[PDB]
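Q: Take this structure first; my questions come after.
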Amino acid sequence: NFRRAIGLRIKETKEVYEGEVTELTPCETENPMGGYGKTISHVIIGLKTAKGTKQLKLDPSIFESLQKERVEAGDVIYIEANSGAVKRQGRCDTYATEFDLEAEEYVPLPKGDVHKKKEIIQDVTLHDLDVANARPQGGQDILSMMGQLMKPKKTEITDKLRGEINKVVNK
Amino acid sequence: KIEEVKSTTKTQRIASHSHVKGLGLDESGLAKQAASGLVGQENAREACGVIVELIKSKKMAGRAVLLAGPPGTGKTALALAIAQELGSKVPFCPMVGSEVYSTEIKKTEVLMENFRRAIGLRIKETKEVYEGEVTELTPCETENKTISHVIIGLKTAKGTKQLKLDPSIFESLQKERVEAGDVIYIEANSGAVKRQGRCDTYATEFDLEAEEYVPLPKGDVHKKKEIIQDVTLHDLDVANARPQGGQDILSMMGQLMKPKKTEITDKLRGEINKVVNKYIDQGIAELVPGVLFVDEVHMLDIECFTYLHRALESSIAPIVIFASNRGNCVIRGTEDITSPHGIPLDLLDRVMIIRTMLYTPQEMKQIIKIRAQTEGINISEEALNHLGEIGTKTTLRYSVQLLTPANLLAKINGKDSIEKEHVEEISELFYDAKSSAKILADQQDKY
Amino acid sequence: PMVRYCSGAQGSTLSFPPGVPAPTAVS
Amino acid sequence: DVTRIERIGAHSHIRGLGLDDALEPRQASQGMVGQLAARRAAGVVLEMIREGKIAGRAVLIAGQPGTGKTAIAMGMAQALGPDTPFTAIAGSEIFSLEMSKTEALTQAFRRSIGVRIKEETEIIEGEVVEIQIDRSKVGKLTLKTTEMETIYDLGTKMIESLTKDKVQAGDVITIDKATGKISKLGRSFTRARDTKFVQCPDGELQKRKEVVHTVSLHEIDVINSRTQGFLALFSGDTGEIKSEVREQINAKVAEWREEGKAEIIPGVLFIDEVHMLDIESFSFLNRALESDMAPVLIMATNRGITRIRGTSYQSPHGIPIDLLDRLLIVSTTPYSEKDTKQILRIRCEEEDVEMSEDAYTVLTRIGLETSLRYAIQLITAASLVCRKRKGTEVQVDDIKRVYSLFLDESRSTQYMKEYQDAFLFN
Amino acid sequence: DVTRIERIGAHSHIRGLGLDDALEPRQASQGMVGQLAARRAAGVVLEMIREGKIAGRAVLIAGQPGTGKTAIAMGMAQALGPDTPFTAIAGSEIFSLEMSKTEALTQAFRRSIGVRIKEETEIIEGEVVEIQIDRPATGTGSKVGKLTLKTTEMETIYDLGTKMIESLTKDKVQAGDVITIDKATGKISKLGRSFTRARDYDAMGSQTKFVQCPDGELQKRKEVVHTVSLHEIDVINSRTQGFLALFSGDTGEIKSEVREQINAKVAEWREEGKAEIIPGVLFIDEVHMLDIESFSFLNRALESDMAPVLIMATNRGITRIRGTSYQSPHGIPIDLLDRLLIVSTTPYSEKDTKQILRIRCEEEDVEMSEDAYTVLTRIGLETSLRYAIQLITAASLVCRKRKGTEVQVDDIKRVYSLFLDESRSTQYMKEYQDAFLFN
Amino acid sequence: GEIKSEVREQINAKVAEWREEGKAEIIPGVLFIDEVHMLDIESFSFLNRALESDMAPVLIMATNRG
Amino acid sequence: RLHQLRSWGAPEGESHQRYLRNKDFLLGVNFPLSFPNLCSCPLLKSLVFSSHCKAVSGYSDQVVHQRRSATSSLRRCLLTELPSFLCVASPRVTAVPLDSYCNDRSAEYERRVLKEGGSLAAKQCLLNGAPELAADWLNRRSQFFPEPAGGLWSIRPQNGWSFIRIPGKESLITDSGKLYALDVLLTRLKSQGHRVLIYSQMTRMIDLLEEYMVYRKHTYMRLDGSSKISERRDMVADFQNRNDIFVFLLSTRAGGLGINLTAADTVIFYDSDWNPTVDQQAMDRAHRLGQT
Amino acid sequence: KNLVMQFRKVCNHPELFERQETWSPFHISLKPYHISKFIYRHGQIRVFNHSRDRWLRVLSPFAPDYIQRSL
Ligand SMILES: Nc1ncnc2c1ncn2[C@@H]1O[C@H](COP(=O)(O)OP(=O)(O)O)[C@@H](O)[C@H]1O
Ligand SMILES: Nc1ncnc2c1ncn2[C@@H]1O[C@H](COP(=O)(O)OP(=O)(O)O)[C@@H](O)[C@H]1O
Ligand SMILES: Nc1ncnc2c1ncn2[C@@H]1O[C@H](COP(=O)(O)OP(=O)(O)O)[C@@H](O)[C@H]1O
C-alpha cells in the first residue's frame, strides 16, 4: 500500500500502419548480383482504408513473416512502426457474402489514414512496476506457461527489486 | 641478488570458539590443566573423553548425554571440542532446538531428517564413461516411426572407436545441442551427457564466434573408474523421494520447480535400509555413524520430547548430545508443569548428565590471555589483571568482548599494545548487562 | 548453392541462385 | 567385524515375548525376565491377534516408567513375526502439517490390515548356450539346465527384448514369459573365464510357479488416488484421501472375500505414548474401533491422573473414560533386586562385556537407588574405562569411576539448587 | 524543480557521525549534534566493522524514546558508505507466512555478507556497415555469413560462426545500427541508429532516437564490479534457472546442504583470489519484537565465522519478553544480553534541542526569527522533540499562505493551536469520556 | 485466491462507463447474513467501509443475542 | 489482435450505442503494463526488465578502456547479467525415478508408453512449447529470421542438465604457487615486450607448462632431450629471425649448451639442479657477445 | 612428512603426484514397485466403476446440449 500511493506519469508516441492488403508485389532489380538468378530490392504492399489507398515499400525480409502469418489479398493487417513486426486481423467485412458459411470472423475496414500516429500519457503506480517485474508475462517457455496454468498467489516481493526499480525510474 | 615475496589473500575470520582445538586429555584419560585451547572443567572434559570412545566403538545406537550448567560455563565449547576430537570424516551435525518449527513439514519429522543425516556412509562407486571428439553421429530408423539406435564415432589422442547407443542417449545428445567436432563426455550408468566445447583443432575457423574450445581428450575412448563417494542416509532418503536422475521429461522438469520439503514415509526409509545393508555385504560400502548436537534443547515442544522417547530407542539412531542452561523452568507446550533444565523427567531418565560449573578468577585470566593471543593482540600484564577484576565483577563473556575495542583505541593513539588506560576507557563507553539494567531500573518512569 | 540476404548503405537485398524457385510469387 | 545398520540399541536383546505352550511365562527366556502377570496377559492378546476372527479391539499397557511396558510390546512384535502387519507410531507423530489429524489415524489403521492373494506365472529359467539373429527379424536360441536342453524360435517382441539386454552365451537368465522382462543372475561357473558366477539351474526350463502376495488396505487406496498413485506411498504426499474412494474400496474387498478371490489378514497398531493424543483424536478412535476392518490396537502410557490434552478435564492415564471403556488394561509392576540383577546380566551379554560378581552387586544397588535405565547405561561406560586402563573384567573401582563422572537426575537436581541464581528462569 | 523518488524524510539531514581523525565527536557536524558519549562508541564499532577481522560482534543501542537511537544507526550507515552491505529490518518483519522464523533470520544474516567480484571481458564496439547471411537451398541448416564494422578511424570484416549468427538474426540488427559485442559471452547489445544512413530508407520499420558513431580502436576491454550477497548465491543454487526468486521472494526454507556447499566454495574463491568476501552489518530496529524462539536462535547463530556484525536498538524498560511470562532488561533474555556490548543515550538540553531545530530548518529550506526559534524550543521541551520538528513545515506553509517570507512567532502559535500534541489530545479525550468507544 | 484490488477498481470503472453509454444497466440486489452475531470484530470493522461504496447491496442481518 | 482493435479502433458505438460485442469482458489487455501494450510501446518495455530466462542481477555502472592512450570512459546504469561461475551446487545423490512392474502384457504396453512419453501432442507440448512450435522447429533450418523456441528446448542452464564436473584448465594456476607466480611474471613481461627462455628439470613438468602455453595463447616452442637432432636446428633457427615466438621451453641438460639464444631478453628457472655451472651455461647461452 | 623426489614433485605441481578426477554424483536405482495382476485387473476404481462413472459425465451441466438450452 505504501508503494500504491506513489505514481509515475510517462509519455510516448505510438505509430502503426494498417489497412486491407490489395497487393503484394516483390520487386526485382534490372540485373541480379553476380552468379545469382534473381535479386529482390524490396516488396511493395498496397494498403487501403476508408480514407484512401497507398503503397508501402518494405525490406525483402518482410516476406518470410507474410507467410508465417497466413496473409492473403483481401485480409486486413497491421505493422508496428517502432518494431517492424506484422500481424493479421482477418478477412475484410467486404467479403462476408462470398459463401453461405465460413469459419472466420470478418472485421470492418479501418477508418482514417493508412499511417497513424499519436502521443499518449500513461500512468502507473510503483506497485504496478513491482508486480510486473516479480511475475513476468508473455510466456513462450515452460517456466512462464506452467506459472500461468498454476493458481496465482501474491508473494513477498524482495527489497532488491524495490531497489532496482527505484534506480531505473530515477534515470 | 634482489629478493621478492608475494601473498595477499585475507586470512580466515576469527569467531567465538575458534581457539578450541580438542579436549586436551592425556593418554591415561585424565585432563591436563591447559591444552589445545581449553582450561579447567576437568570432570566434564574427562566425561567427554569417555564419549569420544563411545562414538569410535561403533557398537551403540541412541545413547544420549546432556551437558548442563549455568550460562557461560563452556557447554558448547566442549561439544565443539568433541567435533575436533572425532576428526572431519565422522559426520557431526549441529542444530538448535528452535529449528523444529518448520512451515513445510511437521516438527516430529524434522527430527528424523536430522537423525538420518548424522549417519554417514562411504561407497566405492564404479563409473563407466565414453569421451572424445564426436567425429560422426547417425540415427537408425525403424517402423511402428521409431529410432532403434544411434551410431557415434569418437576420437581421442589414442585413436578412435565407434559405438551403438540407446535412443535415450540420442534424445540427450539432441537436447545438449551436440554436433560433430564437439568434445563430449557420457556416463553410461547414469545415461548423462556433458558438452565441453569444440575441439581446439577447429578454433581458428572463424574470426568471430561465441564458443569455448578444449584440447582433445587423452586416454582410451571407453574407460571405467572408481570414485569414493561420501554420503548420508538422509541423502539417499531424499534423492529417491523427489527424483532428478535419469533424463526423462518428468525428472528434467522436476529440477525446475520450487523445492518443497516433504514428509518422507517409513516405507522409503525401510527400502533404503535394505539397500545399504546389501552394499555393506558385498564389501562395496563402509558405515560411519556420527553425532547429532542439539543445542538449546530446552525449547523443543513437549510433542518433540515425547518423540525422542521413540527415536532414541531405535537400533539405528546415532549418538546424541543435548545442552541446556535452565533452572526449574516450565516445559514448553504444557503451561503448567516445571522440571529441571526445562526437560521432562521421562526423557531426563534416558540420558547421562555431565555437570559444568563456574570459573575461578585465575581461570578467567587464563582464558582471556588465550583469547587475546587468538584474536592476535598484545596486552600488558597490569591491563590483563584489570580485565581479570572486571571478569569477577561481571562475566567472562563481557571481559573478553572488551579486547578488540581496546586494541582499536591503542592503535588510534599510536600504542602497539593494550595499556591499562585503554581498558579503563572502553569500560566506560559500553555498559554490561547488570550496569545497564541498573540505570534502566532507576529511570523506569520513562521507558 | 545458397540463398543470400544482404543489408548495407545501398539498401537491403535478397538473392536466389539460378534454378532455385525464388518463391516470392506476386498476389 | 562389519557393521549392520542395526547396531545394538535399547531393546535389542529382546528376541521374543517368551512363554511355554500353556502361555505360562518362564522366569527368564528369549532375552526377557520378570513381569509374570503382564507377559501372560500379553500372550493371550498375541493369540487373539494370530487367530484374527475379531476386529476393533484394544488393550492399554500401563505402569511406572521403566517397568517393561514398551519391552513387552517390542517382544510381542518379534514373536508375531513377519507376514502379519504390525505398525508402530508415537502419539506425537499424527500431528501433521500436510494432512489432517483424523486422516493420519485413519491411514494408520489401514497400513495395518492386509489383503492376500495367490497367483500363477509361466517362467523360463536356464543357462543360455546359443543365440542367433538375422537382417522383420527372426532368430533362435538354446537353453540348458543340469537336466535338459531346448532350442526355441523367437518372435519379434522377444528379439527386441534379448537384443536390448545384450544376452551372451554362458549367462544364466530368467524370463517372465507373459511380459518379456529378462532378469540375469550372472554367468555359469564353466564359462566364468573370458560379473558374478553361479551353477546352472535344476529341473525343467519352463516352470509354472505360484506366488503369494499381500498389500496393505492403505496401499490399495493410494494407488487409486492419482495417475501414478504408488509414488505417494514413498514420497508421503498422500494428502487427505477422499472418503468416497475408501467407501468404494471396502465394498470391493468385501466381495473379494466372499467370492474367495482374496483373504484378509488382520494386524496390529502399536500407538505408543497415547497420553498425548488430543480429545479430538480420542473421539475418533472411539468410533474407528467399530469397523469390521479395524485392526487390534495396543496403547502404552506412564501417566497418573492428569489433564487430557486440549481440555481442562482430569482423568486416569490422561485418556477420557469415553475411550477407556473400549479397552482392557494390563498393569506392569516395578522390579526386585533379583530381577534387576538379571536384567543387567542380559544387557551385559548383549553388549559383550564381563564383570565381577561384586561389580554386579554394587551396580544392582545403584539400579535400585537411581532406577534401572541409569544402571544399564553405566555398563557400556564402565567397559570403556576398563579398555582405557588395559583391563578386561569390570571391577568395582571402574564402576565407581563412572558413577562420579556421569550424574543421574536426582543428584544433578541437588547440585543445581546450590547455584540456584546462576541458572536462567527458575 | 524536479522531484526524484527519494525526498525529505525523518532522518534525511544525517550524513555521518562527525568524528575527527582521532575518533573524538565534534559538537555539531555532518548533521549530528550533541550525544557525545554514544557517538564515540558508534565510532569504535564502525572502526571494527571496517577492519572485518572478527565475526559475530553484537551491539545494542539503548535509551529513552526520541534520543537519536535510530539517528546514530543511520549516521553510521552513511559513514560506512554504499560499497559495504548494510541491511535494515524492523523486528516485525521476520514473522513470515512463507518460511519459519529461523529461516527469516538466516536469510537476513546471509544477505549482509557480500562477495565482491571484479569481472573483465573484451568487447567489439562499432557501426554496422553490412551484413551477409547465406542459407542452404535445402540442406542441414548450416548458415554462414560475413559482417563489417566501422568507427571514425578504422573498419574491418568478420567471418561469422554458426553459433553466433543466430544472435544477430534473433535481435534483428541491420546496417546503420551501432552495436557492442561481448566476445566471451556471445551476446549482442545495441546503442541505436547512426545519424547518417536513415535518410536512404524504406517505409518505417523503426522510429527511435539516434546515437553517435564510436571512435578510435574497434576492440576495447570492459570492467564491471558485482557485489553479490551470500543469500543470492544460495537462491541461485537452490534450483536450475531460479533467477526470478531474487526479485519474487518465492524461495522457501532453502536446504541446509546448499548453504554448506556454498560456504565451502566461497572460501575456495577467496584463496584463489577470484572473489573478495566483505563483511557488513545487520541492523534490527525495535528488536524487542522478537519471540524467545528467535532470541534462542540468535544465541548460537551468532557464533559462525560467516556471521556479520549485528546492531540492535530498543526503547524498553524492564518488560516481559515477547511470547513468555518472564520480565527482563530491554525485553531481551539474559542469554543474549550477555553476548553483546550496550551503548546508552542521554536526554537533551535546551542548548542542543535548539541546535537540532536549527539544523532541521536548513534541510527543509525554512527561515525563522530567533524569537520564533526561542518559542519553538520551549514547545520542544514542554512536549517531545518530534512534535516540535513536525511544526516546522506547518509553520512554513501557514507563512507562505499569508504571503510571508520568514516564519514569525504568531505563525507558530497559530499552528500549535491547530495540530495537537498527544498530551493535549489525551486531555480533551477525558471530557468526552462517554462519546469515544471502549474506554 | 484474493482478487487483486486493481482488478475490482477496473471493473467498477468499466461498468460505470457502460451505464453512461447505455450499453448496460446496474441492478442492485440484497445480501442476507443470518446469525450475524458471530461475525468477528475485524470483520465488523470492514463492514464500516463496505457500506459506503457507490455500488453496494442493501444488507439484511438477523440476530438472536442480548 | 484484441489490443490493436481496442486501442486504435475506439471511436463511436457500432450500433447507435447498444449491445456488448463478443470478447467485451476481456479487460486485461487495457492495463498500461499488459504484454501487448508493453510490446507496442518501446519505452515501458525497459521498466519491466526481469525476464524469466536471463540471469539479470540489477543495474550497475560499467567502465570501458581503450587500448590507445589508456583513456577510460564511464557508462552509468545499464542492466547486468550475473557472472557465469556462481552456479556451483550439486546433489550428492541422483536417484532414477521409481517405477512399477506388473506381470501382464497389457500392463507392460501401458508403462512403455509412459517411458516414451504419453502422446506426441503432450510430449511436443512440454518439449517444444506447443505442437504448432514443434511443426515449425523441424523446418526453422530454412528461415532467416525464426521466432523463439517455446519448450524445455528454450531453456539452457549454464552447465547443461547434467551434474558432472570436469576440472577446468584454470586449475593449473589455482593449485601451484609456482604457476601462480609464473602467470603474473609472463603477463607483465608480455605487456613489456620481453622475449623469454623457460628452463625446467622434469619432462613431466614441461608437459604441464605446454598445457599452460596452449591455454593462455602465448605461442611457444619446446626442445626436450627427446627431440630429434634435425628438429633442434629448425627450432633454434625459428627463435632467431622472428618476432613471433614469445617463449622457448627447455630442459637445462638438453638445451643449456652451445645453443646461441641471443633473441631472449629474460630467463626463468622453474626449478634448479643440485649442481651449479649448469645454470651458468643455461644463462650464458642467452647472455653473450651477440646481445646489446 | 607423515624420498626427496616425492617432495620435489609435490612442490613443482600437485598434478604430477595425483591427477584431479572428474567428479559426478552417486547414482542409484531401487527395485521397481511390484503390482499383482489381480490388483491391475480387478483393483482400479477407474476401471471397475467405469459404467457408473459415465453417468456422472451424462448428468453434467457442462454437456453442450444443456449449455444451448440454458443459453
Ligand atoms: N574451558 C574453557 N576454555 C576455553 N574457552 C572456554 C572455556 N569455557 C568456555 N570458553 C569460551 O568462553 C565462552 C563461553 O563459552 P560457551 O561455550 O559459549 O558457554 P555456554 O555454556 O553458555 O554455551 C566462549 O567464547 C567459549 O569458547
Ligand atoms: N523385563 C524386562 N526385560 C528386559 N528389559 C527390560 C525389562 N523391563 C524393562 N526393561 C528395560 O527397560 C527399558 C524399557 O523401559 P519400558 O518400561 O519398557 O519403557 P517405558 O517406561 O517408556 O514404558 C529398556 O532398557 C529395557 O531393556
Ligand atoms: N543527536 C542528534 N543529531 C541529529 N539529529 C538527531 C539527533 N538525535 C535525534 N535526532 C533527530 O531527532 C528525531 C528523533 O530521533 P530518532 O532517531 O527518531 O529517535 P529514537 O530512534 O531514539 O526514538 C529524528 O528526526 C532524528 O533525525
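Heads up, chain B uses Swiss-Prot numbers, so what you see runs 2-145, 152-454.
Yeah, the Cβs are placed from backbone N, Cα and C, and that goes for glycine too.
Got these off Swiss-Prot a minute ago, pasting:
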BINDING   B:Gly70, B:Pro71, B:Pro72, B:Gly73, B:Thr74, B:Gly75, B:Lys76, B:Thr77  ATP binding site
MUTAGEN   B:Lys76 to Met  No effect on interaction with NOPCHAP1
MUTAGEN   B:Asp302 to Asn  Abolishes ATPase activity; inhibition of MYC- and CTNNB1-mediated transformation
MUTAGEN   B:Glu303 to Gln  Reduces ATPase activity. Decreases interaction with NOPCHAP1. No effect on formation of RUVBL1-RUVBL2 heteromeric complex
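Please situate the listed features within the shown structure.
A: DSSP gives B:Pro72 (ATP binding site) a coil state; it is part of no helix or strand. There are 17 other CB atoms within 10 A of the CB of B:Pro72 (ATP binding site), with all protein chains counted.
Residues near B:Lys76 (mutagenesis position) in space but far in sequence (CB under 8 A, at least 6 apart, same chain), listed by position: B:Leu68, B:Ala69, B:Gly70, B:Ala330, B:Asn332, B:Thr363.
DSSP assigns B:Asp302 (mutagenesis position) to a strand in the three-state reduction.
Neighbour list (B:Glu303 (mutagenesis position), Cβ cut-off 8 Å, at least 6 residues apart, same chain): B:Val97, B:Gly98, B:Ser99, B:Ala330, B:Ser331.
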Q: May I ask which residues of the same chain, at least 6 positions away in sequence, place their Cβ under 8 angstroms from the Cβ of B:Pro71 (ATP binding site)?
A: B:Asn332, B:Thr363, B:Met364, B:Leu365
Q: Taking the centroid of the Cβ atoms of B:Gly70, B:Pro71, B:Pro72, B:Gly73, B:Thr74, B:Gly75, B:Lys76, B:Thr77 as the ATP site, which other residues of that chain lie with their Cβ within 8 Å of it, listed in sequence order?
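A: Going along the sequence, the neighbours appear as B:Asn332, B:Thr363.
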Q: Report, in whole Å, the straight Cα-to-Cα distance of B:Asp302 (mutagenesis position) from B:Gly75 (ATP binding site).
A: 12
Q: Give the residue from the recorded positions B:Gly73, B:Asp302 that has the most other Cβ atoms within 10 Å of its Cβ, counting over every protein chain displayed.
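A: By the 10 Å Cβ neighbour count, B:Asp302 comes out on top.
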Q: Please report how many Å separate the Cα atom of B:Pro72 (ATP binding site) from that of B:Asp302 (mutagenesis position), as a whole number.
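A: Per the Cα atoms, B:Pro72 (ATP binding site) and B:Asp302 (mutagenesis position) stand 13 Å apart.
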Q: Provide the number of Cβ atoms within 10 Å of the Cβ of B:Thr77 (ATP binding site), excluding the reference atom itself.
A: 22
Q: Go through the recorded positions B:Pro72, B:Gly73, B:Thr74, B:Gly75, B:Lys76, B:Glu303 and pull out the ones with a Cβ less than 6 angstroms from some atom of ligand 1.
A: B:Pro72, B:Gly73, B:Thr74, B:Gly75, B:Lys76
Q: Spatially, which candidate from the binding-site residues B:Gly73, B:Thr74, B:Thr77 is nearest to B:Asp302 (mutagenesis position), comparing Cα atoms?
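A: With Cα distances computed to B:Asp302 (mutagenesis position), the winner among B:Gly73, B:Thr74, B:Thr77 is B:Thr77.
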Q: In the structure shown, which of the binding-site residues B:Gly70, B:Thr74, B:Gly75 has the fewest Cβ neighbours within 10 Å?
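A: Each of the binding-site residues B:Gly70, B:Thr74, B:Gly75 was scored; lowest Cβ tally within 10 Å is B:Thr74.
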